[PDB]
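Asker: Can you read through this structure? Questions will come right after.
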Amino acid sequence: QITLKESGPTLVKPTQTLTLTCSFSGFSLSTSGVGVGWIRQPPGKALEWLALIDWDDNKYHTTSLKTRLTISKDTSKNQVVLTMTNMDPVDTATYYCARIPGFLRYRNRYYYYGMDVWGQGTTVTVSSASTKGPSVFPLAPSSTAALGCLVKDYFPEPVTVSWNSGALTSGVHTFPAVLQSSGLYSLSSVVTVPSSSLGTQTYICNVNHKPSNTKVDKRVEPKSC
Amino acid sequence: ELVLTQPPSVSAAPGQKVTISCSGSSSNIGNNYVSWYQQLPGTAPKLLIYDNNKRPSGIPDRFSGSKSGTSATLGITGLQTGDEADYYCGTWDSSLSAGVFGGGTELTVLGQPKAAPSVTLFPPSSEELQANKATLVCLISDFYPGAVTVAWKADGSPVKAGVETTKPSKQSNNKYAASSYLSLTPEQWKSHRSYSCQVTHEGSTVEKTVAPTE
Amino acid sequence: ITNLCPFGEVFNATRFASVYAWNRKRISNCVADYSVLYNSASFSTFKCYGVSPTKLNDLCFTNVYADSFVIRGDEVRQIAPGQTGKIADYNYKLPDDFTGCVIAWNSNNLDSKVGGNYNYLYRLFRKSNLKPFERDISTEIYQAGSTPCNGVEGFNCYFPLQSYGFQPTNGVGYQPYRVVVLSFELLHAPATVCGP
Ligand SMILES: *[C@@H]1O[C@H](CO[C@@H]2O[C@@H](C)[C@@H](O)[C@@H](O)[C@@H]2O)[C@@H](O[C@@H]2O[C@H](CO)[C@@H](O[C@H]3O[C@H](CO[C@H]4O[C@H](CO)[C@@H](O)[C@H](O)[C@@H]4O)[C@@H](O)[C@H](O)[C@@H]3O)[C@H](O)[C@H]2NC(C)=O)[C@H](O)[C@H]1NC(C)=O
Ligand code: NI
Ligand code: NI
């Protein structure tokens, strides 16, 4: 089978240059009609075609990105290299390479098979933020009742959240993180409890952020109002 | 913008047939071969169709493709729960001298009855207000299928400035949950009289409100 | 035979052919002053086979044929006799006993174009190699794989001709080169073209 693997940085500073390498096995870029393409996919968004390099060294690029994209190949090493300049936070995506088993051009007409074999993909994050531990705030029960705690303004991912040092598992759900305009991540974790246990049972969410060596605990209590 | 148009979502029951369409111009679909891709959650895409209607090795008869004029269609019959994934159309665009992907279509296999969401809107905590910050947290739980729309209003006026929203994720009871946040300054939280979190699910719109007056 | 030979209509032609459809011009009854061509440094390649380039003027031939086309820089080495490769096998073939000159020069300021010139073509697929001096300009669909094509383009069912894609900032190896191949006739019949 065909196997491609992308490699490169997983965190670049804004305005720096991203260099990605695609190493492949199972085919050759010396074969007539074969190319290697690049694709990216921001978190929760569509696939975006990026660039293609051709067995005959033809190069094609997405028009809105052509001035930032360079592509090259080394047939002897089974490698394709893509560089994207002037990286912005909106360029945070998972970057793929893939094999194009058939790509030919006759003046104005094209044959373009598509991408039959995709790589695993590598995730590149563009951020100027420095490592910061989260602040944790309680989401007091409104009065079944719902309570939780808000994990706010941390970088980078991830944080792990448990309740009562792992003693509370039933009715517990922790949401995926959001990236705010400030460049810092926020997250929530909620527990669904019977409203009759608000003044009896106690709830403590434990937040652990390994990058900043931060471990914080917060007690969620019903507000007197 | 996107030069290929797909419906954002499509749904059916197990065993039924679903079709996903893809419209473009003569610069792409009209004169070039269309390929379709499947992307399960958390993994790389996978080629389903090439040359408009051909299947690569390992793709069953359940998937078929067609192309007419400037539109392509992916058909999936005998739906299984394992077919839940995003589906994309792809082709070459002769005007752009580059390839293009459609916006993708999220297929939901309905193997569970409809469940209305549980909405809770938390005001800013006392500690956060002391820290000169403010965040409204609108949590949404126990709904199916996993598709909701969230809207924020301040004194009835539509708010979009401080809104962040997560894509719905599966709960441990196999239903779906989502969350939305409205980041405010303590002044903005005290300025407006009340705030609303409105959640729409399968046509039904529910809402919860909070107020700094309390 | 007082009139000079019109090599200007060959080397300074307005349009040059694609290599798969090379143009052949008949040359006869003229004074072939080969000295000015060999002297000009504007030629990247001036190889001779069977004759001496410095003794070209002192010679008479039964007839002279001039083949012109445009190829990529790193493909000029394939025009020489006894060579292999996509040009030597599928487009233009010189026999092992070739007698004549191979002249070529860089045309990046004429045949390139911002965004790429894709008008020049070469044959990328063919069932078999070319006979020496054979010209193949057919456009039938090539079956690369095992599935029959029925003249329908698709995967492994390919149009045989491919564009070059000359970019103005390509490396020299990928830049366009105009090539003139002077074939000299080895016939024992009376001569027709002579130098001064
Ligand atoms: C193929 O064409 C080239 C290009 O010239 C073209 O043809 C000539 C006849 C004119 O009509 C031009 O207008 C066309 O573009 C021919 O090369 C050219 O040959 C000329 C002699 O026949 C030569 O003229 C002078 O060259 C020397 C001095 O040139 C100096 O000054 C010029 C500016 O005028 C400059 O470009 C050049 O670099 C020198 O610095 C000298 O020997 C004489 O004074 C002579 O009169 C041209 O320079 C030369 N190149 C150009 C660009 O004009 C070529 O002969 C043709 N070959 C065949 C086989 O037909
Ligand atoms: Ni490039
Ligand atoms: Ni206002």
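Residue numbering in chain C adheres to Swiss-Prot, whereby the residues present occupy positions 332-527 in order.
Method reported for this entry: X-ray crystallography, 2.7 Å.
The backbone N, Cα and C atoms fix where each Cβ goes, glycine too.
Below are the features listed in Swiss-Prot for this protein:
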type	residues	note
DOMAIN	C:334-527	domain 'BetaCoV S1-CTD'
MUTAGEN	C:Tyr453 to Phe	Decreased HLA binding to NF9 epitope. Increased binding affinity to human ACE2
VARIANT	C:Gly339 to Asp	In strain: Omicron/BA.1, Omicron/BA.2, Omicron/BA.2.12.1, Omicron/BA.4, Omicron/BA.5, Omicron/BQ.1.1
VARIANT	C:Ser375 to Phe	In strain: Omicron/BA.1, Omicron/BA.2, Omicron/BA.2.12.1, Omicron/BA.2.75, Omicron/BA.4, Omicron/BA.5, Omicron/BQ.1.1, Omicron/XBB.1.5, Omicron/EG.5.1
VARIANT	C:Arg408 to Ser	In strain: Omicron/BA.2, Omicron/BA.2.12.1, Omicron/BA.2.75, Omicron/BA.4, Omicron/BA.5, Omicron/BQ.1.1, Omicron/XBB.1.5, Omicron/EG.5.1
VARIANT	C:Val445 to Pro	In strain: Omicron/XBB.1.5, Omicron/EG.5.1
VARIANT	C:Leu452 to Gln	In strain: Omicron/BA.2.12.1
VARIANT	C:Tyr453 to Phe	In strain: B.1.1.298
VARIANT	C:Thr478 to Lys	In strain: Delta/B.1.617.2, Omicron/BA.1, Omicron/BA.2, Omicron/BA.2.12.1, Omicron/BA.2.75, Omicron/BA.4, Omicron/BA.5, Omicron/BQ.1.1, Omicron/XBB.1.5, Omicron/EG.5.1
VARIANT	C:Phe490 to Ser	In strain: Lambda/C.37, Omicron/BQ.1.1, Omicron/XBB.1.5, Omicron/EG.5.1
VARIANT	C:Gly496 to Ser	In strain: Omicron/BA.1
VARIANT	C:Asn501 to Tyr	In strain: Alpha/B.1.1.7, Beta/B.1.351, Gamma/P.1, Theta/P.3, Mu/B.1.621, 19B/501Y, Omicron/BA.1, Omicron/BA.2, Omicron/BA.2.12.1, Omicron/BA.2.75, Omicron/BA.4, Omicron/BA.5, Omicron/BQ.1.1, Omicron/XBB.1.5, Omicron/EG.5.1; May enhance affinity to human ACE2 receptor
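Looking at the shown structure, what environment does each listed feature sit in?
Answerer: Around the Cβ of C:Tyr453 (mutagenesis position), the number of neighbouring Cβ atoms within 10 Å comes to 24. Reduced to three states, the DSSP call for C:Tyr453 (mutagenesis position) is strand.
Other Cβ atoms within 10 Å of the Cβ of C:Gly339 (variant position), summed over all protein chains shown, number 9.
According to DSSP, C:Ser375 (variant position) sits in a coil region rather than a helix or strand.
The secondary structure of C:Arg408 (variant position), as reduced to three states from DSSP, is helical. C:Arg408 (variant position) is surrounded by 14 other CB atoms, counting those within 10 A of its CB over all protein chains shown.
Within 10 Å of the C-beta of C:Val445 (variant position) we count 8 further C-beta atoms, all protein chains included.
Secondary structure from DSSP puts C:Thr478 (variant position) in coil. Sequence-distant contacts of C:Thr478 (variant position), defined as residues of its own chain at least six apart whose C-beta falls under 8 angstroms from its C-beta, comprise C:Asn487, C:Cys488.
Within the same chain, residues at least six positions away from C:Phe490 (variant position) with a Cβ under 8 Å of its Cβ are C:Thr470, C:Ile472, C:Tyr473, C:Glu484. Reduced to three states, the DSSP call for C:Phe490 (variant position) is coil.
Around C:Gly496 (variant position), the same-chain residues six or more apart in sequence whose CB sits under 8 Å from its CB are C:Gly447, C:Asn448, C:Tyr449, listed in sequence order.
A coil conformation is recorded for C:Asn501 (variant position) in the three-state DSSP classification, outside any helix or strand.
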Asker: Where's the emptiest Cβ shell within 10 Å among the variant positions C:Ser375, C:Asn501?
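Answerer: Across C:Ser375, C:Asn501, these variant positions, the one with fewest Cβ atoms within 10 Å is C:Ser375.
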Asker: Between C:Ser375 (variant position) and C:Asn501 (variant position), how many Å separate their Cα atoms?
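Answerer: Per the Cα atoms, C:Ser375 (variant position) and C:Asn501 (variant position) stand 17 Å apart.
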Asker: What's the CA to CA span in angstrom from C:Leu452 (variant position) over to C:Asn501 (variant position)?
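Answerer: The Cα atom of C:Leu452 (variant position) is 17 Å away from the Cα atom of C:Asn501 (variant position).
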Asker: Where C:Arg408 (variant position) and C:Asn501 (variant position) are concerned, what is their Cα separation in Å, rounded?
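Answerer: Computed Cα spacing between C:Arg408 (variant position) and C:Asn501 (variant position) is 19 Å.
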Asker: Which recorded positions among C:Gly339, C:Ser375, C:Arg408, C:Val445, C:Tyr453, C:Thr478 have a Cβ sitting under 8 Å from any chain A Cβ?
Answerer: none
Asker: Of all the variant positions given, namely C:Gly339, C:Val445, C:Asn501, which is spatially nearest to C:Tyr453 (mutagenesis position) at the Cα level?
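Answerer: Comparing Cα positions, the closest of these variant positions turns out to be C:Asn501.
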Asker: What's the number of neighbouring CB atoms sitting within 10 A of the CB on C:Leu452 (variant position)?
Answerer: 22
Asker: Roughly how many Å separate the Cα of C:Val445 (variant position) from that of C:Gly339 (variant position), to the nearest whole number?
Answerer: 28
Asker: Is any of C:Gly339, C:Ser375, C:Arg408, C:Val445, C:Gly496 (variant positions) within Cβ reach of ligand 1, i.e. under 6 A, and which?
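Answerer: C:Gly339, in sequence order.
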